[PDB]
Amino acid sequence: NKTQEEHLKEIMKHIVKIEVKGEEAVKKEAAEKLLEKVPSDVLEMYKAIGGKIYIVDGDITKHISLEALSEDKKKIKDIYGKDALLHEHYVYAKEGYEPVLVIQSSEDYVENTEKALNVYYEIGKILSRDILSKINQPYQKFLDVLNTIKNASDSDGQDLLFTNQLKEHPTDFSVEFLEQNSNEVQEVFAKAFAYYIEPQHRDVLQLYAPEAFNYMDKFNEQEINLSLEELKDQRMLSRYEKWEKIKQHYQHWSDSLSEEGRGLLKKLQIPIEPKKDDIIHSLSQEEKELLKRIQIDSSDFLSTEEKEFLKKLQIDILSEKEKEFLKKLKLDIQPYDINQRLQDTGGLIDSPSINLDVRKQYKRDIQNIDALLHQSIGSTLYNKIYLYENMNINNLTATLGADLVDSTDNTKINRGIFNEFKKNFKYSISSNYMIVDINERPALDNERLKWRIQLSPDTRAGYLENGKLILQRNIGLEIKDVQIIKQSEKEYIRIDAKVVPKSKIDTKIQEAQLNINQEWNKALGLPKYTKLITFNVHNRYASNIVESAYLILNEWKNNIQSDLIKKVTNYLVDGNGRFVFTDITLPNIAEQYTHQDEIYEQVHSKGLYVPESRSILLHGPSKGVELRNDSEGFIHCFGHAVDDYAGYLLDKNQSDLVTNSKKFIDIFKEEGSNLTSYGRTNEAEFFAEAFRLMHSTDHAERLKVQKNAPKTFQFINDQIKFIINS
Amino acid sequence: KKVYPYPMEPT
Ligand SMILES: [Zn+2]
């Protein structure tokens, strides 16, 4: 009973043009009651593309705008597909860069529910051919509804919406189809919109085609506002008008910025690479001669990019001590990247994962930027405000990012990985500073994720001249939708999300942890209140890190002897171990760092077992040396746990690894090169790798150990019984 | 003193 009707009137005051003879009291009243059925936002979107609605008397073909139609544009087909003659019908929507909608007149749109349907049908046409066509829709989302109907139980749904063209189609409706049969798909969308808008035929649509009815329901009740937003995003004036108010709102804030202010925000956008000059300067003759004799490439804990810089240091100017050296240069040759540091520690800046000096240096800049970004977006110049961000999927899941793009057609996205990635994405967290765009902008080649974030009046941000905002750290995000969209003849994943108090997301993760222990403590016979499993979640693919823990442990349960688990995970719990599932990097989990001697003795990887804490750490985001999933990683690391308990049972006076034994070192002397190249690294890594394959979910991988690692399959099995029975 | 890695695959 408020503003809803106000724009209805304004919008209608513009586009709606009544031109009749009979007292335009009833006439003008007809169209009112008729178009009030239509969702308000489709009316403004017609406006948006420059559309006009005309309520005329007589032969509608006898109006200005229409008299310019050829011979064909005169013979249509009603909602039912029955041919007609325009100068006989009562509605028509002309297409073209200057759209128009001509509606005859009658007060019986109340009664003639069949005609009111047609009008709505046509409007529908406007909505899928004229409006949505400009933002590349309907797309995959709607293709899905369409397919759900053809390949489904009752054949009625098809009968009510599809035509033989569609009805007789052999396979499903792929993106390629919708593309060279747009007319077709557009028609279906229209009929669905019609039956849904006309309150009488709605039931027929919900009865014989609920997938369709549900779709149109959710769409005209919310998802349509995001359509309008998209439309607006393509208009130069809209884009500039929006940018301006924002610029205005932050005007005082910016004018007050100092030089240091702009200094900080500036590095926070481009990291300082280490300068070769300083590097060399801090070396020693000892270390610098080693630097030449050193086969930098010969190391395997340095990335090719890092290794690269490391080579250039030779031109410009192994064993134990030797490699110990390369572990320090690794910490030193790292860019000074403030946002990277916040992500790597998930906001835990005091983490002793880097040299004390540089840590302090990072804390100051952060505490400072935290004060610079003190003014919230909340303004009197606007309500909902959507900001945009382009992301690289590898940032959330390198394992999935690995197969997200169709290996052949770079422009297409593999639907398989899509539903997998879409799977448990319910919430996100941001620990570093999110840099977004006021209006959406094309992305880099390696960025197939396009976020559309609804900010909160409470959200603090800084305005940038280039048209971007720098947001505050520790933001809470709820995913509201995830679909495949087309933009610039390439496919992306739109991720509609809404900002919410980080505390809210953290509480979800907190309860989740309580639940996951109240469950496995039981299934293992551990005291009701033990801290076994721990979620250390701080980054953008949060919810997935949580929901994955459950699925990892299930597989670790369904592939290993329950009695081998209990025995081992009891040893662990005894030394206060933990099963840590995290998105921050490993060198930042206490379970590892609180035990290191030197910070340069840190390890980051898919998974990692820590004896001194008896805990298994599993980093979610990455992708371990070819291991199709998180599961396998956990299990391989459990192998280390077992190698721990095993050797322990030997001479308890000193827990040592059973994989150290004189006997085993020999099994490795000949079999160590039969499994995986990675297992070929050493004993403990051969033992866990072998252990892993043995308990694989793919038996194929099991026989592989049996007919290639005999003495091993036997050794590993002995231990198991040894442990079980002890 | 040691720990048991499980490296990823960078480039
Ligand atoms: Zn390992």
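Per Swiss-Prot, chain A residues shown: 62-378, 401-809, in order.
Even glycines carry a Cβ here, placed using N, Cα and C.
Listed in Swiss-Prot:
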| type | residues | note |
| --- | --- | --- |
| BINDING | A:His719, A:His723, A:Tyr761, A:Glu768 | Zn(2+) binding site |
| DOMAIN | A:70-282 | domain 'ATLF-like 1' |
| MUTAGEN | A:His68 to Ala or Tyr | Impaired translocation into host cytoplasm |
| MUTAGEN | A:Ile72 to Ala | Does not affect translocation into host cytoplasm |
| MUTAGEN | A:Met73 to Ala | Impaired translocation into host cytoplasm |
| MUTAGEN | A:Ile76 to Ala | Does not affect translocation into host cytoplasm |
| MUTAGEN | A:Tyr181 to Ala | Loss of ability to bind to PA |
| MUTAGEN | A:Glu183 to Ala | No effect on PA-binding ability |
| MUTAGEN | A:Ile184 to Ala | Loss of ability to bind to PA |
| MUTAGEN | A:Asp220 to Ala | Loss of ability to bind to PA and loss of toxicity |
| MUTAGEN | A:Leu221 to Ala | No effect on PA-binding ability and fully toxic |
| MUTAGEN | A:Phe223 to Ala | Loss of ability to bind to PA and non-toxic |
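Shown here: features listed in Swiss-Prot, placed on the structure.
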residue	record	Cβ within 10 Å
A:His68	mutagenesis position	15
A:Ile72	mutagenesis position	19
A:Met73	mutagenesis position	21
A:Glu183	mutagenesis position	23
A:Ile184	mutagenesis position	26
A:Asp220	mutagenesis position	12
A:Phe223	mutagenesis position	21
A:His719	Zn(2+) binding site	30
A:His723	Zn(2+) binding site	25
A:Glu768	Zn(2+) binding site	23
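Between A:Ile378 and A:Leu401, the deposited coordinates omit 22 residues, leaving a Cα-to-Cα distance of 20 Å across the break. Taking A:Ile72, A:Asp220, A:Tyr761, A:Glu768 as the candidate recorded positions, the subset whose CB lies under 6 angstroms from any atom of ligand 1 consists of A:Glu768. Filtering the mutagenesis positions A:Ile72, A:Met73, A:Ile76, A:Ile184, A:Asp220, A:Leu221 for a Cβ under 8 angstroms from any Cβ of chain B leaves an empty list. Ranking the binding-site residues A:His723, A:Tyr761, A:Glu768 by the distance of their Cα atoms from the Cα of A:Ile76 (mutagenesis position) places A:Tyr761 first.
All chains included, 26 other C-beta atoms sit within 10 angstroms of the C-beta of A:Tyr181 (mutagenesis position). Around the Cβ of A:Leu221 (mutagenesis position), the same chain contributes A:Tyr256, A:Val265, A:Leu266, A:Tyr269, A:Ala270, each under 8 angstroms and 6 or more positions distant in sequence. Cα separation, A:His723 (Zn(2+) binding site) to A:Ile184 (mutagenesis position), rounded: 66 Å. Here the Cβ of A:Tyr761 (Zn(2+) binding site) has 18 other Cβ atoms within 10 Å, regardless of which shown protein chain they belong to. Distance noted between the C-alpha atoms of A:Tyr761 (Zn(2+) binding site) and A:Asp220 (mutagenesis position) is 58 Å.
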